[PDB]
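Colleague: So that we are looking at the same thing, I have put the structure below in structure tokens.
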There are 2 protein chains.
Amino acid sequence: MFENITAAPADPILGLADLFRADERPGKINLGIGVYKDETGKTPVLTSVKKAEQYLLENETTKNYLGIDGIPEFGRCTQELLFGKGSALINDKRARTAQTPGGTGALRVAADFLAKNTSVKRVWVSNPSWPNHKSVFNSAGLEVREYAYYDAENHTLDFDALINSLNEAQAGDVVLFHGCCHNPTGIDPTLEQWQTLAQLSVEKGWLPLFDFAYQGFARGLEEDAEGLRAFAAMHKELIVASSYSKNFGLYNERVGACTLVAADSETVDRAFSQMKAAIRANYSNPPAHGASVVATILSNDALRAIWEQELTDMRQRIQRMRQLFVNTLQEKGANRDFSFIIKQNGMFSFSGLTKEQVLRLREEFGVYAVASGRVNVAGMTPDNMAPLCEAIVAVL
Amino acid sequence: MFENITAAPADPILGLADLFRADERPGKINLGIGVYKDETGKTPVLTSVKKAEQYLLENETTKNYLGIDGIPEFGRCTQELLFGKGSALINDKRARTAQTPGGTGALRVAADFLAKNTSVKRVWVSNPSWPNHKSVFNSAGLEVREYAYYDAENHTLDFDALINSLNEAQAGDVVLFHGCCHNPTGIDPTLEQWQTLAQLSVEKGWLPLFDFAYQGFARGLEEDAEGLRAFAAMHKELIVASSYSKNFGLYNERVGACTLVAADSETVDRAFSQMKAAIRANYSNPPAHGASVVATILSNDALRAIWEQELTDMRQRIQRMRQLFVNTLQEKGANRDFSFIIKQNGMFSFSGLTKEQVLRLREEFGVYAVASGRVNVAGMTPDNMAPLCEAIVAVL
Ligand SMILES: *Cc1c(COP(=O)(O)O)cnc(C)c1O
Ligand SMILES: *Cc1c(COP(=O)(O)O)cnc(C)c1O
């Protein structure tokens, strides 16, 4: 039965890693990575995370199953994190949170939940967006359409084309928004633009679905949520798929959550059981380790004080690199203006390099980037900065 | 939406739980659990596992992502447990293993893979079977049919009725077999019956799919694989969904594997690529903690020595309870013959009690069991053996 099965195509982020490895030049650089790296080039385990893991080693007495929705404190902590400590969505018991395997797992579950218990046929994602969005939504058998977003000429948010493309969306269509640190552009709306999309969202009858994977990387844990929180003040319904991969550096333990908010307690409870029904048919119940680690840190003042500092250092290192990158490009004679790079948030950014330029970078120099010209700013260290800027200047 | 979402029907096994922890009267006894309990009535963390987790704490230096298929060593250890140390399947590089979230997660990906890259439309599961098999296969769009298995009268495997209903099955249909310790029955085919089923399959064109969740619980690690291994000797293709939840007490860490085998390596490599695309659109990559613990134990001679001892003790404790159960029933006046309980394997068995008797058993107090009459022998201790039996004898 597997005889005529056709090879699945190679993934971009994934196909470059190898070629990089087997590149085996001398002083090469990987800017196509999808993870955080520190000054030294490694992706360490947060100290707060390691203290939490010792705690668990010493206190876990069983590995008995978790409920389908996972750890309760994990669910409280995230709700507070998203909607804020005093939010009414929480006090009116209007939101229900399920622990899932990663931000991606949260996304697939919302998809299956939506595709089987609702009249949703389409989900609108930005152009561009993390590539894996189309694949998760196509799996649950939903259509994905594209809305404008990025201005390739000016390197900003073409708010107009956005709104103008979002008028084709019908009442009842799902619209996906990146909460902060848009992947891959690094371009996020302003608070006033978030408020405008909120009003437009209820007027048109759209179902907002937020993918919140980088809370804490643009400006702060709280500032990074004004957008989502601006929609939650106005909507009756909403879905949030968040992930703790980047911000707790817990990538391989699959830690995220899919939050459902309805008009009230009875509807979320009724709607959430169908969401639990969808989890049961997929992976049954979620992996305890990462989530226990997150609940433990978020709920101890000592440990949480340390995590916030660690997350702040990551945030600040990234903001250093973006400044030092446009600065070193300038000293090296950089032909063009890369200053827009400092206006964008998070680890990603389109460098505005040409597919053929990216190829030249990888062949003639050791510089590796994704064909879209997307580079991961976290792969830049003060040490490799100079040879990197010199290679890019040589291709402009 | 969400306005008219109808509630999901309470899951049977997960319903008694709350009625149990609501009862809170004297010598309550939950036998509807689906987990192992020792003589203390607790589900401990295997010591071999605690040792592995400390080693991990001290040695991990990153939580960066695992490949879609997970840890390589996990994949190879799994393959040896299933097929044996020198299997041809291994030497010919005919099998590819994906680390997965739980045995249930393996079933789901075998299913999405099968549903998208193949002509399968049907999957046959025994009657009765783990209730969740219909749900996972259905959520993938495959229909599920039932072959006969249990002899309600004689408390055995109706071989003939099984082979007879299986004749309704067409070529290119998936047949699902439980490798050892049939859930909920505990009735497994003999080696001569496995071989008979292996030969009939090759000639009818059935694609076999093994659900192997209790390796090590019927007779031994190797012995429990002889059925799987009789099939693998005469098939070009087959799929195995194994779980390490029960035999490693890693219930909540979500640890399992989906093994694909094909006629040769280029096919399996090509088919596996599509299996990986299915994972990537589900949860992306798998949780490391548990699978690291398993690979670590299975790799080190000292720890594996200890783990095996720990598995033998669980296996021997269950075989002791089946025996003390049918012995304490006899001497307590039980008028029926419960001998078949000793001939069954694993944690479960149908007591052959009517729906009305389980209800009466529980209300008239004490005993909680699944309405099917299914009972978990691991929930019995030498301490509750007498009251349990008194209560069963009082209702026959
Ligand atoms: C990283 C990311 C996710 C997923 O987080 P994971 O825990 O790695 O699955 C989802 N959406 C976006 C936009 C992301 O960047
Ligand atoms: C326990 C079990 C599974 C699943 O193991 P998990 O790791 O919990 O998913 C699958 N099939 C049967 C028959 C089982 O008993």
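Backbone N, Cα and C define each Cβ position, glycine as well.
Copying in the features that Swiss-Prot gives for the protein in this structure:
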- B:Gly34, B:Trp130, B:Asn183, B:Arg374: L-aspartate binding site (BINDING)
- B:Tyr65 to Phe or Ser: Slight changes in activity (MUTAGEN)
- B:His133 to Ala: Slight increase in maximum velocity of the overall transamination reaction between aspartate and 2-oxoglutarate (MUTAGEN)
- B:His133 to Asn: Decreases to 60% in maximum rate of the overall reactions in both directions (MUTAGEN)
- B:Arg280 to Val: Reduces first-order rate constant over 25000-fold (MUTAGEN)
- B:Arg374 to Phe or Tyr: Second-order rate constants are reduced by >5 orders of magnitude (MUTAGEN)
- B:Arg374 to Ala: Reduces first-order rate constant about 10000-fold (MUTAGEN)
Colleague: Can you list which of the recorded positions B:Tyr65, B:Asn183, B:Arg280 come closer than 8 Å to chain A, going by CB to CB distance?
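Modeller: Out of B:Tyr65, B:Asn183, B:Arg280, B:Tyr65, B:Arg280 lie under 8 Å of chain A.
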Colleague: Between the two most separated Cα atoms in B:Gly34, B:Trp130, B:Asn183, B:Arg374, the residues recorded as binding L-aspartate, what distance in Å do you get?
Modeller: 11
Colleague: About how far apart, in whole Å, are the alpha carbons (Cα) of B:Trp130 (L-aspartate binding site) and B:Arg280 (mutagenesis position)?
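Modeller: B:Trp130 (L-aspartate binding site) to B:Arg280 (mutagenesis position), Cα-Cα distance: 27 Å.
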Colleague: Anything from the recorded positions B:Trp130, B:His133, B:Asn183 with its Cβ under 6 A from ligand 2? List those in sequence order.
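Modeller: Cβ under 6 Å from ligand 2: B:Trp130, B:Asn183.
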Colleague: Rounded to the nearest angstrom, how far is the Cα of B:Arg374 (mutagenesis position) from the Cα of B:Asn183 (L-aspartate binding site)?
Modeller: 9
Colleague: Where does B:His133 (mutagenesis position) sit by DSSP, helix, strand or coil?
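Modeller: SS state of B:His133 (mutagenesis position) = helix.
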Colleague: Considering only the recorded positions B:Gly34, B:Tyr65, B:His133, B:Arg280, which residue has the minimal Cα-Cα separation from B:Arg374 (mutagenesis position)?
Modeller: B:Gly34
Colleague: Sort B:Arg280 (mutagenesis position) into helix, strand or coil using the DSSP assignment.
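Modeller: DSSP call for B:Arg280 (mutagenesis position): helix.
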Colleague: Can you tell me which of the recorded positions B:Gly34, B:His133, B:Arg280 is spatially closest to B:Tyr65 (mutagenesis position)? Compare CA atoms only.
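Modeller: Given the candidates B:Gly34, B:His133, B:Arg280, the nearest one is B:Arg280.
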Colleague: I need the CA-to-CA distance for B:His133 (mutagenesis position) versus B:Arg280 (mutagenesis position), whole Å please.
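Modeller: Here the two Cα atoms are 22 Å apart.
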Colleague: What other residues of the same chain, not counting B:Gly34, B:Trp130, B:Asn183, B:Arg374, have a CB atom within 8 A of the CB centroid of the L-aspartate site?
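Modeller: The answer, listed by sequence position, is B:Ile13, B:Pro131, B:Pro184, B:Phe348, B:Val370.
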Colleague: I need the CA-to-CA distance for B:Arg280 (mutagenesis position) versus B:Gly34 (L-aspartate binding site), whole Å please.
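Modeller: Spelling it out, the Cα of B:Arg280 (mutagenesis position) and the Cα of B:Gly34 (L-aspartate binding site) are 30 Å apart.
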Colleague: Given a 10 Å Cβ-Cβ cut-off, pick out the one of the recorded positions B:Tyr65, B:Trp130 that has the most other Cβ atoms nearby.
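Modeller: Max Cβ neighbours within 10 Å, all protein chains included: B:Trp130.
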